[PDB]
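Here the structure comes first, spelled out in structure tokens, and everything after it is commentary.
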Protein chains: 2
Amino acid sequence: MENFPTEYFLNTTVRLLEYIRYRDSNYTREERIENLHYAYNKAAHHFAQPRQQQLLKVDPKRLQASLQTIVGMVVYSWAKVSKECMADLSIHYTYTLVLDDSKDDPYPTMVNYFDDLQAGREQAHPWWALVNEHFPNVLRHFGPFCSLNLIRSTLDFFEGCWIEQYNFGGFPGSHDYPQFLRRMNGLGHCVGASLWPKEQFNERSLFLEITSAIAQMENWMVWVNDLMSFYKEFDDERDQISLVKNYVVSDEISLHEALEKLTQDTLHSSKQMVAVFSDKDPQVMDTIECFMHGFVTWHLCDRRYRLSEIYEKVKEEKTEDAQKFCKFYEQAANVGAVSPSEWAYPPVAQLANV
Amino acid sequence: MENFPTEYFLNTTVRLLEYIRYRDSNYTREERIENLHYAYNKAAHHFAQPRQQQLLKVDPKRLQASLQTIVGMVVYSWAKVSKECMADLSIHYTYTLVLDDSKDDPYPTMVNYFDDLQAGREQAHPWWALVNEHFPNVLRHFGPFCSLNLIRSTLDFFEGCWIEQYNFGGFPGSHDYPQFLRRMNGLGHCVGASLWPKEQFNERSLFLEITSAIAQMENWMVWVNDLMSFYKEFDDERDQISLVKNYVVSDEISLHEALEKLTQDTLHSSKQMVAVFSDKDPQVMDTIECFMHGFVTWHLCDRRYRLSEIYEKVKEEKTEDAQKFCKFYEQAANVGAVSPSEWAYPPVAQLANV
Ligand SMILES: [Mg+2]
Ligand SMILES: [Mg+2]
Ligand SMILES: [Mg+2]
């Protein structure tokens, strides 16, 4: 495990993309930018308000980068929802991403969680205070069922962050620990259920397909995120408790074996996704198919994952996979690779100062 | 439905009880009775109040049956917690059992769930109205972390029963559906986290053990019920949607293969429980140990699972598994079979009229 498994990585990646039919969409670069700028503009103004500014403990530059990555993720994956929906989901997912910067023990602020909740008093933990206060803007876009899924997944997310403050990969032999923790901090049900705005879908008529998407998208989403993150986290000694690293510690297997597990689950997850929704309702298969492709595009385009480093390395190779990878990467860059100066302005800090 | 695989039911059950070495020595007969009555008495008085009598929509006979089934469960498996704790947990778990067999559409009363929650206004769904109002009586026994696990899991459970109203067992090929639904309706984190009252355990000193216990117990717990309750659910209309029968529909495999899959999972779950916690804090191991064996005694004795019927049929068969089954069924009866007339009195209905 000295060096990075570039060959293995390339094969698994090209396979993943072939399985999901990664291809070109009717989502034009011009539309991309209208959305990116719309979501960013509404969010930046939100996070620039004094209340948000004083209760949300985050370094200004990290908040700026966090918002930009999230807006990119939302706009590129929730392609079929409205501009307002992308904006509101962008705010919510930025809140969640930001919570990972807190090192503060939740205990003291969670001692009266239920009582304050039941009584209607503002939560003690400032994050819950801002988040529950803003939640209605996100929930108005969905039916009661989908809404409940968003509420629960976020609640799970809070506990996940809590557990992670312990930097615990699991007890050797605790095979059920890794995936339990990945579901906690994954936001699977939040993501999967937020793909169905009531304005475009009927929660009740499409109940079976919506529940199914949630169940399948949960695992596909987090595993693809783990896979595409495997490169940036490979030599990062700061990142110590990923799904893959916990598989090593908990299951007592080699990092390679852990990676093997992730690839098999991801590929299988991919096959079944298609095999199940291809014949189902077309509007649904469309939302699903666009999420998978955009999600992948976002990973390939965002610098956070540094996948450009892999492209640049295998750029001129005659191996089959290396080439397939580069074509895919170029496909992505074409619609995805966009300068931040084109939408992400002005910085949140400039708006907060005003 | 078709025909109960009595032959296999014995085969799987026997392997489990043999592997965990089923042996319940949690209480002396006098102790069991002492606890059963205390728990039943407080819950019975609670459920007989006019408000509870009015908002909880359940046929008196069913309420009484569920209560006795739950007091037994709590007392037989939470053998190390206090009497008060057992009583309050018995109330919470009776609220859930009632819903577990229920048939209703949550939709209309879940439209304003979040807004009413955040505002502190009483929920529209009567079940939530009662469960949330009584919850503090349950949470007062635990620290903030465990409390959060109880709240999330109860919330998950609600969604689970909702998804079940649709009688959907998964789209053939939707391999992630079965276990997704099971965790959703299993109350795994609720059960697992309620095993640690702050009066006996320090949530912060044993954060890693408790979290691990929650992750591992979730599956052991639910799978064991999936196997033990396979008989009472097999032909019940309300239980056709189950992990076993959903594995069949979703993974396109025979009932025979579904049961084999379930038992292998359970055996492995049992093996890791031992590997991980055997050499840990003895107080933790004791609680886990008492829960496991007591939980099995409960399934073997309680009316809800009608396992006496299986006994009264194979007690004659000279099969090896049928013999192994009856020995176990007898061993459990010697400790768990206890006449309701010794603790379950007076009936809730009689207290309601008073
Ligand atoms: Mg159920
Ligand atoms: Mg049930
Ligand atoms: Mg069951």
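If you check the header, you will see the structure was determined by X-ray crystallography, 2.7 Å.
For all residues, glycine too, the Cβ spot is worked out from N, Cα and C.
The annotation that Swiss-Prot gives for the mutagenesis experiment B:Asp100 to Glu reads: Does not significantly perturb the overall structure of trichodiene synthase but leads to an increased KM, a reduction in kcat, as well as to the production of anomalous sesquiterpene products in addition to trichodiene when incubated with farnesyl diphosphate. Counting every protein chain shown, 17 other Cβ atoms lie within 10 Å of the Cβ of B:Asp100 (mutagenesis position).
Residues near B:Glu164 (Mg(2+) 1 binding site) in space but far in sequence (CB under 8 A, at least 6 apart, same chain), listed by position: B:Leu181, B:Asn185, B:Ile241. Per Swiss-Prot, Mg(2+) 1 binding site is recorded for B:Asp100, B:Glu164, and the stated evidence type is experimental evidence.
The note that Swiss-Prot attaches to the published mutagenesis B:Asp101 to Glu is: Leads to an increased KM for Mg(2+), a reduction in kcat, as well as to the production of anomalous sesquiterpene products in addition to trichodiene when incubated with farnesyl diphosphate. DSSP assigns B:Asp101 (mutagenesis position) to coil in the three-state reduction, outside any helix or strand. Listed in sequence order, B:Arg62, B:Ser66, B:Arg238 are the same-chain residues at least 6 apart in sequence whose CB falls under 8 Å from the CB of B:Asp101 (mutagenesis position).
Note on B:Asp104 (mutagenesis position): other Cβ atoms within 10 Å of its Cβ, all shown chains, come to 15. For the published mutagenesis B:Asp104 to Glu, Swiss-Prot gives the following note: Does not significantly affect the KM and kcat for farnesyl diphosphate.
All chains included, 25 other C-beta atoms sit within 10 angstroms of the C-beta of B:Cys146 (mutagenesis position). Record note (Swiss-Prot) on the mutagenesis of B:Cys146 to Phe: Leads to the loss of activity.
The mutagenesis experiment B:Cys190 to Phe is recorded by Swiss-Prot, whose note states: Increases the KM for farnesyl diphosphate by about 1.3-fold and reduces the kcat by about 2000-fold. Taken residue by residue with DSSP, B:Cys190 (mutagenesis position) is part of a helix. Around B:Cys190 (mutagenesis position), the same-chain residues at least 6 positions away in sequence with a Cβ under 8 Å from its Cβ are B:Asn149, B:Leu150, B:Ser153, B:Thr154, B:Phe157.
Other C-beta atoms found within 10 angstroms of the C-beta of B:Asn225 (mutagenesis position) number 19, with every protein chain shown included. B:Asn225 (mutagenesis position) carries a helical DSSP state (H, G or I). Experimental mutagenesis is annotated in Swiss-Prot for B:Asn225 to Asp, with the remark: Increases the KM for farnesyl diphosphate by about 6-fold and reduces the kcat by about 28-fold. Leads to complete loss of activity; when associated with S-229.
Sequence annotations record features per position, and here Swiss-Prot assigns Mg(2+) 2 binding site to B:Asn225, B:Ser229, B:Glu233 based on experimental evidence.
Taking a C-beta cut-off of under 8 Å and a sequence gap of six or more, B:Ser229 (mutagenesis position) has these contacts in its own chain: B:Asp239, B:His299, B:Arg304, B:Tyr305. Record note (Swiss-Prot) on the mutagenesis of B:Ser229 to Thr: Increases the KM for farnesyl diphosphate by about 77-fold and reduces the kcat by about 9-fold. Leads to complete loss of activity; when associated with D-225.
Residue environment of B:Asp239 (Mg(2+) 3 binding site) contains 16 other Cβ atoms, counted within 10 Å of its Cβ in all protein chains. DSSP assigns B:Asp239 (Mg(2+) 3 binding site) to a helical segment in the three-state reduction. Annotation comment: Swiss-Prot describes B:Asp239, B:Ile241 as Mg(2+) 3 binding site, evidence class experimental evidence.
According to its DSSP assignment, B:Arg304 (mutagenesis position) is helical. Looking at Swiss-Prot, the entry for mutagenesis of B:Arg304 to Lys says: Does not cause large changes in the overall structure but increases the KM for farnesyl diphosphate by about 25-fold, reduces the kcat by about 200-fold, and leads to conversion of farnesyl diphosphate not only to trichodiene but to at least 2 additional C(15)H(24) hydrocarbons.
For the mutagenesis experiment B:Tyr305 to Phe, the note given by Swiss-Prot reads: Does not cause large changes in the overall structure but increases the KM for farnesyl diphosphate by about 7-fold.
The number of other CB atoms found within 10 A of the CB of B:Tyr305 (mutagenesis position), across every protein chain shown, is 20. Experimental mutagenesis at this site is recorded by Swiss-Prot as B:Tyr305 to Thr, annotated: Increases the KM for farnesyl diphosphate by about 80-fold, reduces the kcat by about 120-fold, and leads to the conversion of farneyl diphosphate to an approximately equal mixture of trichodiene and an unidentified sesquiterpene hydrocarbon.
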Between B:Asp100 (mutagenesis position) and B:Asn225 (mutagenesis position), the C-alpha gap once rounded to whole angstrom: 14
Distance-selected recorded positions near ligand 3 (C-beta under 6 Å), from B:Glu164, B:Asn225, B:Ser229, B:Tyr305: B:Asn225, B:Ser229
Mutagenesis positions near ligand 1 among B:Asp100, B:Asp104, B:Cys190 (Cβ under 6 Å): B:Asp100
Environment of B:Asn225, B:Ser229, B:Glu233, the listed Mg(2+) 2 site - residues of the same chain whose CB lies within 8 A of the CB centroid: B:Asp226, B:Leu227, B:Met228, B:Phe230, B:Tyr231, B:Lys232, B:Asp239, B:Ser242, B:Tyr305
Neighbouring C-beta atoms (10 Å sphere around the C-beta of B:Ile241 (Mg(2+) 3 binding site)): 19
Filtered recorded positions, from B:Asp100, B:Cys146, B:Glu164, B:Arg304, whose Cβ is under 6 Å from an atom of ligand 2: B:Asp100
Cα-to-Cα gap, B:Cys146 (mutagenesis position) vs B:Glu233 (Mg(2+) 2 binding site), nearest whole Å: 31
Rounded distance in angstrom between the Cα atoms of B:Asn225 (mutagenesis position) and B:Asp104 (mutagenesis position): 24
Neighbourhood of B:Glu233 (Mg(2+) 2 binding site), C-beta criterion under 8 angstroms, separation at least six: B:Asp239, B:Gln240, B:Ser242
